[PDB]
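Asks: Can you read through this structure? Questions will come right after.
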Amino acid sequence: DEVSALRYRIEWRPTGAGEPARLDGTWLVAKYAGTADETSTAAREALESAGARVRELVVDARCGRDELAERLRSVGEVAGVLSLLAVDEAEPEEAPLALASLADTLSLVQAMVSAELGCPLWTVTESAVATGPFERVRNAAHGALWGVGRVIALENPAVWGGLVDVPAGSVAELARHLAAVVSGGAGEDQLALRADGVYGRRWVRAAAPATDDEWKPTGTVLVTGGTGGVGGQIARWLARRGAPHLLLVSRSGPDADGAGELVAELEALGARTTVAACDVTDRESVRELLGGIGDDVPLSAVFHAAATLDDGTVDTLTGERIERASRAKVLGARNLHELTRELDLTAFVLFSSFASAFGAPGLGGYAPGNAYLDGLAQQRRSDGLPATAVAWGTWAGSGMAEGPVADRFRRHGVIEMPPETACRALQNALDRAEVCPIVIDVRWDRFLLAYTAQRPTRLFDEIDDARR
Ligand SMILES: NC(=O)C1=CN([C@@H]2O[C@H](COP(=O)(O)OP(=O)(O)OC[C@@H]3O[C@@H](n4cnc5c(N)ncnc54)[C@H](OP(=O)(O)O)[C@@H]3O)[C@@H](O)[C@H]2O)C=CC1
């Protein structure tokens, strides 16, 4: 089954370090002024009890890489740095990726590289991930740290220690495992600490939709980025599924290239299609769009494919840059979320990416926005609302023209999927109500060699094909 070999999901399996062998040297604890004091004290005593001197580094919000580079050069020799920037962090207004902890995490990493400390950075987050459906993601933006983090580990393994999540407001777990985590031979760099043990992030193959639950499109289905490559294939699938009415949105709208043939193609499949110009980053524009939907054909589902790729190295990335470039995906999602929350939707699908599922060099700026969607989908489900964040691999029938990039991808273990097949995996994911399904064609032989090129990983320990 070509549709069952593309299905994966993220699970958190119990695990441990493996003899911490205590510590040795001085450790720096990065934190904002008068913030995460309780957690800092916990980390200090924990690290010190392991035989290591602990000094703190008070960071000024959005200070920049330069300031931190000068300061890290006078600190002397450092064994490692523990970041608490994302701990006890407020969740005010502005854009979600405007988070100070994201901007400063990048600055600390860049600063450590320039100062040439030669030590790894370990970042702590609070309820940024969920080990199970019963746990709620506190702020979906904190997941962006995990998304960019996975890329940084691939681009500069020496400076990146790993990511550790703990229950918000709790310091017990950290004080008990931090020592082993930072000095373990397991190689775990993506962990979640809970009152009931330590868990590691793992990829696992998904089963099959052995349920009578079959998602069907009704009323009006809205597709953002509907006139784009992937959006257009989704629209075709919906039409073939029997969708009565389709609303395709993009900034270009009717002026989109190929829009005419798309509409004709969709209606030729038996679906009244409408194409409108609408910038999903404009709150009022979206509202007016939703208020324009007929009463006889109420909105039943949203497919958010709107986005823009960036491409760039971590050394050239900044919190500001990332927030700016991913507005359509992030603000579009947040806007659609808050404006349709009261509607009786049967499906709310966010288009994530392999960029956040495992990450890859070059996509450090793209990974953050995709990770935000993953968390936002989990939060909706925790609140009793429908949501699916699909982490897509590459697509074959889309606008991927290729020159240097596609060829490198395929010999790296990632093959583009036929559009029709990708959509059928989505259908199966909906039928089983999977919150964050991963749909990608990966050839593990070639993949593992390219992924573990210069850094070991346990992410795929439960993958049979990756096991062999
Ligand atoms: N193709 C690939 O290699 C990969 C794709 N994927 C997945 O596929 C998804 C779909 O995107 P894809 O088709 O590949 O990309 P495309 O860039 O081909 O873009 C669709 C386009 O979407 C629309 N859009 C952009 N900004 C806005 C906005 N503010 N409001 C409304 N619509 C907007 C626009 O339509 P218009 O011009 O009409 O304004 C835009 O031109 C991704 O988001 C990702 O989840 C993941 C990995 C790789």
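Here chain A follows Swiss-Prot, giving residues 1395-1862 in order.
Determined by X-ray crystallography, 1.8 Å, according to the entry header.
Each Cβ is built from the backbone N, Cα and C atoms, and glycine gets one as well.
In case it helps, Swiss-Prot gives these features for our protein:
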BINDING   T1621, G1622, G1623, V1624, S1644, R1645, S1646, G1647, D1673, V1674, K1723, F1745, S1746  NADP(+) 1 binding site
MUTAGEN   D1705 to A  Still able to produce the triketide lactone (TKL), albeit at reduced titer (40%) compared to the wild-type. Still able to produce the triketide lactone (TKL), albeit at reduced titer (10%) compared to the wild-type; when associated with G-1748
MUTAGEN   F1748 to G  Still able to produce the triketide lactone (TKL), albeit at reduced titer (10%) compared to the wild-type; when associated with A-1705
ACT_SITE  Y1760  active site, for beta-ketoacyl reductase 1 activity
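Provide an account of the burial state, proximal residues and distances for the features listed.
Replies: Listed in sequence order, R1645, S1679, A1722 are the same-chain residues six or more apart from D1673 (NADP(+) 1 binding site) with CB atoms under 8 A from its CB.
According to its DSSP assignment, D1705 (mutagenesis position) is coil.
When secondary structure is read from DSSP and collapsed to three states, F1748 (mutagenesis position) falls in the helix class.
Around the Cβ of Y1760 (active site, for beta-ketoacyl reductase 1 activity), the number of neighbouring Cβ atoms within 10 Å comes to 27.
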Asks: What does the structure give for the C-alpha distance between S1644 (NADP(+) 1 binding site) and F1748 (mutagenesis position)? Integer Å is fine.
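Replies: One finds 23 Å between the Cα atoms of these residues.
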Asks: Hey, what's the widest CA-to-CA gap across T1621, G1622, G1623, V1624, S1644, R1645, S1646, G1647, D1673, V1674, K1723, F1745, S1746, the NADP(+) 1 contacts in the record, in Å?
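Replies: So the maximum pairwise Cα distance among the NADP(+) 1 binders is 22 Å.
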Asks: C-alpha of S1746 (NADP(+) 1 binding site) to C-alpha of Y1760 (active site, for beta-ketoacyl reductase 1 activity): distance in Å?
Replies: 10
Asks: Here are the recorded positions: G1623, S1746, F1748. Which has the lowest count of other Cβ atoms within 10 Å?
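Replies: With the recorded positions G1623, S1746, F1748, fewest surrounding Cβ atoms within 10 Å: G1623.
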Asks: Which of the recorded positions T1621, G1623, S1646, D1705, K1723 has its Cα closest in space to the Cα of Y1760 (active site, for beta-ketoacyl reductase 1 activity)?
Replies: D1705
